[PDB]
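Asker: Shown below is the structure under consideration.
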Amino acid sequence: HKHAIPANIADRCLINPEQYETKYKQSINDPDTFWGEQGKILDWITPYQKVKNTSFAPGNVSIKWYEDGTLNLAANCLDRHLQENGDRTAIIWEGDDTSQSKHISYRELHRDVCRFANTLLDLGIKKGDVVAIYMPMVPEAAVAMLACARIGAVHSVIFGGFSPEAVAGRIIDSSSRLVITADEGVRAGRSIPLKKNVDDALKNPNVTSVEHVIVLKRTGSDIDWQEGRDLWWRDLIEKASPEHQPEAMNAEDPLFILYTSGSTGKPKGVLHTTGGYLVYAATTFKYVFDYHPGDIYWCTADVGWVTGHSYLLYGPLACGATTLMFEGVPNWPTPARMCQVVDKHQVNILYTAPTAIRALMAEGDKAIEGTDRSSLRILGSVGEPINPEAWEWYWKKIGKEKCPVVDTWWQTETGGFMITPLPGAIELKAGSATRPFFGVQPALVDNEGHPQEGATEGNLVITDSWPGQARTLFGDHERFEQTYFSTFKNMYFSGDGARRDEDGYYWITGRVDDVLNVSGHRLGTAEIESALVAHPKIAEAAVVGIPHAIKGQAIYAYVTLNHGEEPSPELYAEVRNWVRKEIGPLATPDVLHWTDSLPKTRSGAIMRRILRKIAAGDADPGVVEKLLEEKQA
Ligand SMILES: CC(C)(COP(=O)(O)OP(=O)(O)OC[C@H]1O[C@@H](n2cnc3c(N)ncnc32)[C@H](O)[C@@H]1OP(=O)(O)O)[C@@H](O)C(=O)NCCC(=O)NCCS
Ligand SMILES: CCCOP(=O)(O)OC[C@H]1O[C@@H](n2cnc3c(N)ncnc32)[C@H](O)[C@@H]1O
């Protein structure tokens, strides 16, 4: 049944159950008053007058918030805190090696961001230019992002785990002018060859836009160097002035791109602007994590993903929080690592992923052995569904039965939390995201777009805009309309399925499109198919997800070879390595199913549902039996 709000939370919560109901209803009935007042969570250089100005209508998808106002994201995350809180830790950095760590005051963070901003400008970088950031979990990644935002440059963070080919792709689509990386990343006592990956990516003859590469000496390893192109981070920043006066950006000036896998084609750059995004990130962070000054906060998400943008850096810093940046993996060297970090830094709010929770739970009490955990007050979960027994293990083992768990459902296209508990306001059901946040109107529709009311299930749509909504796909607004606003007209389609129970709670069941969730990573099946088919021995491929006790879904690839070609264990490894090279280790098929029996319709279209069910272990009609025999082997 429900978990009641505990008294300690009741005594402190910013939002109680009555306040939730009042605010939500105003957020929907009168969003201009509600967000007009709520926008004051930030400092504006010139105040807005218009608040909500959005349309989801066919041929007129247009989203604007606070449009006539100006601000600077770097000033809201840094400058404004300096006067009263400049000595406060903005970022606690915990190294993969626990003997290495740092506390970085707001004043120290501000200074390096000013220096790096001048560094960028001196390099000929201007407002509107795209800057690729391919960084490990080090504070210099945050410096780079915040300095881009300060000067109105549009950063494009590329997750460090992508391959040279995945990196080149992103640089080409975005016309990145600059690449910011490190000699090597460090993760689980191991090096990641980031700069060398950059070298390989930049040899792709279709990469034409890049003028420099800035390189942080993280490990001091021997690397190759291209004179003139390659610049050391330290060389540049030490010669830069610490004085930088921030200019006003418009609320709708582009802030960042994030490449996101979709149901069809290669990943596209989900674009966020400035005002609405930052208002929404700060508002959701504060209310949902019940942030009180002095609260130590740790989100485990990588900087390379939206969770890392909104809830490691932007939400927290705007709010004047201490946010923890962990360099490593929550279970290395031992499964107790995560909770040792909590004890070490007296962390009060912990926000992580179900895959991580499941990985720790497999280790049982080894995940908590020798650790206290008493500083914790709030837990959270993001990225994927969480089953009740993982939710209960997390709530009992990590939170000592004392901490509410906020299961936050949202996406890269939403900027911030969409459906989530608030810890002082909403009683928890293990596995449920619960109720919509302020300004969020979910609905469920069937495949024909018919709204489904009460306790039912359907396709999860949002029926109006909210301040943190992505504004477009980089260079392709028509695709943006087509992808999200064309299936169910006048509505934003999330691509997820959900049920709503008799209490009005949402239970997110997962993607209903051809998108996979693998270790809490969003990947398209079509893009893995392309990677595979690009192999010179492969003619066809069909990728499906299957359940996996830790990963959530594993990648199961049915593969048809060019005629005359034979399978082998050599070829098996080689085809996995092939995808590892095309995209990255994150997209590596778990299973390869060699077949000549791909099930096609009368018009040659792949019957995915049957592949899915067969892989899950349970025209030319004969193919099913051959597929089942093969699967059995
Ligand atoms: C559970 C988890 C901690 C396990 O991590 P893991 O032990 O490294 O295993 P993963 O499946 O994640 O990674 C697979 C590979 O990618 C590599 N990798 C992972 N993150 C990397 C990074 N940041 N940079 C470079 N390589 C990375 C690993 O080293 C591994 O490589 P290998 O096969 O050569 O050994 C991790 O998958 C995780 O935190 N996922 C949740 C995602 C999330 O945070 N959700 C919300 C984000 S929006
Ligand atoms: C939120 C950070 C992840 O952003 P991405 O844009 O990479 O992925 C969004 C998708 O992750 C799943 N998802 C995310 N959170 C949840 C969640 N809390 N419960 C169930 N599924 C979730 C949903 O399917 C969603 O469409």
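Shown for chain A, in order and in Swiss-Prot numbering: 5-622, 633-647.
Each Cβ is built from the backbone N, Cα and C atoms, and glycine gets one as well.
Got these off Swiss-Prot a minute ago, pasting:
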type    : residues                                                                                       : note
BINDING : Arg191, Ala192, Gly193, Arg194, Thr311, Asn335, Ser523, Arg584                                 : CoA binding site
BINDING : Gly387, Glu388, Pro389, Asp411, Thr412, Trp413, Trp414, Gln415, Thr416, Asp500, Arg515, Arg526 : ATP binding site
BINDING : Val537, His539, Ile542                                                                         : Mg(2+) binding site
MUTAGEN : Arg194 to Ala                                                                                  : Results in a 2-fold reduction in the catalytic efficiency for both ATP and CoA. 2-fold increase in the affinity for ATP and 3-fold reduction for CoA
MUTAGEN : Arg194 to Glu                                                                                  : Results in a 2-fold reduction in the catalytic efficiency for both ATP and CoA. 2-fold increase in the affinity for ATP and 2-fold reduction for CoA
MUTAGEN : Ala357 to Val                                                                                  : Results in a 2-fold reduction in the catalytic efficiency for both ATP and CoA. 3-fold increase in the affinity for ATP and 3-fold reduction for CoA
MUTAGEN : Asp517 to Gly                                                                                  : Results in a 2-fold reduction in the catalytic efficiency for both ATP and CoA. 2-fold increase in the affinity for ATP and 10-fold reduction for CoA
MUTAGEN : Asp517 to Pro                                                                                  : Results in a 2-fold reduction in the catalytic efficiency for both ATP and CoA. 3-fold reduction in the affinity for ATP and 4.5-fold reduction for CoA
MUTAGEN : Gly524 to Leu                                                                                  : No acetyl-coenzyme A synthetase activity
MUTAGEN : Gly524 to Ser                                                                                  : Results in a 2-fold reduction in the catalytic efficiency for both ATP and CoA. Almost the same affinity as the wild-type for ATP, but 9-fold reduction in the affinity for CoA
MUTAGEN : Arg526 to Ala                                                                                  : Results in a 2-fold reduction in the catalytic efficiency for both ATP and CoA. 3-fold increase in the affinity for ATP and 4-fold reduction for CoA
MUTAGEN : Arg584 to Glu                                                                                  : Results in a 2-fold reduction in the catalytic efficiency for both ATP and CoA. 3-fold increase in the affinity for ATP and 8-fold reduction for CoA
MUTAGEN : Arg584 to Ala                                                                                  : Results in a 2-fold reduction in the catalytic efficiency for both ATP and CoA. 2-fold increase in the affinity for ATP and 7-fold reduction for CoA
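Surface or core, plus neighbours and distances: that's what I need for these features.
Answerer: Close to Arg194 (mutagenesis position) in the fold, though at least 6 residues off in sequence, lies no residue with a CB less than 8 Å from its CB.
Other Cβ atoms within 10 Å of the Cβ of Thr412 (ATP binding site) number 24 in total over all chains.
In the three-state DSSP scheme, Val537 (Mg(2+) binding site) falls into the helix class. Remark: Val537 (Mg(2+) binding site) has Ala543, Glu544, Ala545 as non-local neighbours, by Cβ distance under 8 Å and separation of at least 6 in sequence.
The DSSP secondary structure for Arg194 (mutagenesis position) is strand.
Within 10 Å of the Cβ of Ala357 (mutagenesis position) there are 23 other Cβ atoms, across all protein chains.
If you take the C-beta of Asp517 (mutagenesis position) and look for same-chain residues 6 or more apart in sequence within under 8 angstroms, you find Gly266, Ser267, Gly499.
For the recorded site, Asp517 (mutagenesis position), the DSSP three-state label reads coil.
In the three-state DSSP assignment, the secondary structure recorded for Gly524 (mutagenesis position) is coil.
There are 21 other Cβ atoms within 10 Å of the Cβ belonging to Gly524 (mutagenesis position).
Sequence-distant neighbours of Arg526 (mutagenesis position): residues of the same chain at least 6 apart with a C-beta under 8 Å from its C-beta are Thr264, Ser265, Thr416, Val519, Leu520.
Note: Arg584 (mutagenesis position) has non-local neighbours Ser167, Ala591, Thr592, i.e. same-chain residues 6+ apart with C-beta under 8 A of its own C-beta. In the three-state DSSP assignment, the secondary structure recorded for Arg584 (mutagenesis position) is helix.
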Asker: Drop a 10 Å sphere on every Cβ of the binding-site residues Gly193, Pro389 and tell me which sphere holds the fewest other Cβ atoms.
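Answerer: Checked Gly193, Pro389; of these binding-site residues, fewest Cβ neighbours within 10 Å: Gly193.
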Asker: Write down the Cα-Cα distance for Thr311 (CoA binding site) and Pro389 (ATP binding site), rounded and given in Å.
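Answerer: Counting only the Cα atoms, the answer is 15 Å.
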Asker: How big is the gap, in Å, between the Cα of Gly193 (CoA binding site) and that of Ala357 (mutagenesis position), rounded to a whole number?
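Answerer: Cα to Cα, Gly193 (CoA binding site) and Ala357 (mutagenesis position) are separated by 22 Å.
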Asker: Taking just the CA atoms, what is the gap between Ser523 (CoA binding site) and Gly387 (ATP binding site) in Å?
Answerer: 9
Asker: Check the binding-site residues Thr311, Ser523, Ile542 for any whose Cβ is under 6 angstroms from an atom of ligand 1, and report them in sequence order.
Answerer: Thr311, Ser523
Asker: Do any of the recorded positions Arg515, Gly524, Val537 touch ligand 2, in the sense that the CB is under 6 Å from one of its atoms?
Answerer: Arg515
